[PDB]
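Undergrad: Starting off with a structure, shown below.
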Amino acid sequence: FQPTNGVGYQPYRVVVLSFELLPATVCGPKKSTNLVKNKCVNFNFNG
Amino acid sequence: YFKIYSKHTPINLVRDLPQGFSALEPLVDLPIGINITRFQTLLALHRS
Ligand SMILES: *[C@@H]1O[C@H](CO)[C@@H](O[C@@H]2O[C@H](CO)[C@@H](O)[C@H](O)[C@H]2NC(C)=O)[C@H](O)[C@H]1NC(C)=O
């Protein structure tokens, strides 16, 4: 590879991520919210 | 899941499995997913 490479011949980094499932160990971010008290609220605490 | 519960107690016996009551609290729950059928312990020895 050279600095003056063409778009087709220019280098490209490639990464393939394969997910294997058959207890799952890597899960999603599982975003959260703020806590509010003293009101009729629909709550979800860790499932 | 490999579950390990633990407890530690102070005693002053010489040779017995002491009586009494003590509930073991959970220590860890490791997501291993292996097939376990046999196990062994590992001790320490003194040398000089
Ligand atoms: C964990 O491994 C043991 C290996 O000793 C398995 O016990 C054997 O299981 C096979 C079935 O695949 C039987 O044909 C053998 O007769 C079993 N041997 C003994 C000594 O029991 C055991 O089944 C495995 N556990 C799981 C959940 O698969």
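In order, the residues displayed for chain B correspond to 200-247 in Swiss-Prot numbering, which applies throughout.
Recorded method for this deposit: electron microscopy, 2.9 Å.
The backbone N, Cα and C atoms fix where each Cβ goes, and this holds for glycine too.
This is the feature table in Swiss-Prot:
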type	residues	note
MUTAGEN	B:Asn234 to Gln	Increased resistance to neutralizing antibodies
VARIANT	B:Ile210 to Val	In strain: Omicron/BA.2.75
VARIANT	B:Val213 to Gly	In strain: Omicron/BA.2, Omicron/BA.2.12.1, Omicron/BA.2.75, Omicron/BA.4, Omicron/BA.5, Omicron/BQ.1.1
VARIANT	B:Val213 to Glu	In strain: Omicron/XBB.1.5, Omicron/EG.5.1
VARIANT	B:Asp215 to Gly	In strain: Beta/B.1.351
VARIANT	B:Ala222 to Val	In strain: 20A.EU1
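Tell me what's around each of these sites.
TA: In the shown protein chains, 5 other C-beta atoms lie within 10 A of the C-beta of B:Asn234 (mutagenesis position).
Long-range neighbours of B:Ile210 (variant position) (same chain, six or more residues apart, CB within less than 8 Å of its CB): B:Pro217.
Counting only residues at least six positions away in the same chain, no Cβ atom sits under 8 Å from the Cβ of B:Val213 (variant position). In the three-state DSSP reading, B:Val213 (variant position) counts as coil.
Under 8 Å, Cβ to Cβ, and six or more positions away along its own chain, B:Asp215 (variant position) finds no residue.
Following the DSSP three-state reduction, the secondary structure of B:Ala222 (variant position) is coil. Taking Cβ-Cβ distances under 8 Å and a sequence separation of 6 or more, the neighbours of B:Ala222 (variant position) in its chain are B:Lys206.
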